[PDB]
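Report on the structure given below.
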Amino acid sequence: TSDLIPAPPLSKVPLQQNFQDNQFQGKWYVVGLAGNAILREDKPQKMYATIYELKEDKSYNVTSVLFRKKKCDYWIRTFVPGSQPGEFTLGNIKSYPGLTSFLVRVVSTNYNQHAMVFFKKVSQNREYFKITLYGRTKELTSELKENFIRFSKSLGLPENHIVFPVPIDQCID
Ligand SMILES: O=C(N[C@@H](CO)C(=O)O)c1cccc(O)c1O
Ligand code: NA
């Protein structure tokens, strides 16, 4: 009825040392996507952007913008700070039907170029996980993308569960 690559132990997912929320705020482009529910379809995903607004209460108003059939779809959610800096939970998690658990963890970032962020959730009793490769520009180096693929494979994800959204100019600018 369902077959999912197991979610990795959170020991296999690093946390960015001394996470600086003021440095991380702003728009990132989703340069890479990987996870147990992600599948690479050659018949290819369009690039979408995500803007992290560091609010005065130190929460993030996360607004994602994607181009879809054929309009600018905006989806806005709230990430509230977790136990330690660099970790977040979903604001108003109870309002999402089926969603019982949700965690965000910033794996690594230099704030001005690249970032890797780990997502894990329990939806309908099924544990899903995802790693997103963020980029300040709509393109990154092969060094950056190769490290993302390497990190994805270390969490048990094969190549067809690792995708690189095609750059576009609509909505995300
Ligand atoms: O698989 C995920 N997301 C895909 C939609 O199902 C996606 O396309 O991003 C996914 C998995 C774990 C945690 C998440 O927040 C998440 O969005
Ligand atoms: Na995102």
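Here Swiss-Prot sets the residue numbers for chain A, with the shown residues being 24-66, 68-197 in order.
Header lists the method as X-ray crystallography, 2.2 Å.
From the backbone N, Cα and C atoms, a Cβ is placed for every residue, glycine too.
What Swiss-Prot annotates here:
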BINDING   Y72, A73, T74, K145, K154, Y158  carboxymycobactin binding site
MUTAGEN   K145 to A  Strongly reduced affinity for catecholate-type ferric siderophores; when associated with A-154
MUTAGEN   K154 to A  Strongly reduced affinity for catecholate-type ferric siderophores; when associated with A-145
Revision key, fill the gap. Of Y72, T74, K145, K154, the recorded positions with C-beta less than 6 Å from an atom of ligand 2, in sequence order, are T74
Study note, to complete from the structure: Students should find that the Cα atoms of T74 (carboxymycobactin binding site) and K145 (mutagenesis position) sit apart, in Å rounded to an integer, by 19
Point to revise | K145 (mutagenesis position) and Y158 (carboxymycobactin binding site), distance between Cα atoms, whole Å | key: 19
Check your understanding: Rounded to a whole number, how many Å is the Cα of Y72 (carboxymycobactin binding site) away from the Cα of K154 (mutagenesis position)?
Key -> 16
Revision key, fill the gap. The answer for which recorded positions (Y72, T74, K154, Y158) have a CB under 6 A from ligand 1 is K154
Exercise for review: Find, for the listed binding-site residues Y72, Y158, the residue with the lowest Cβ contact count at a 10 Å cut-off, counting only other Cβ atoms.
Suggested key: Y72
Check your understanding: Which of the three DSSP states, helix, strand or coil, fits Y72 (carboxymycobactin binding site)?
Key -> coil
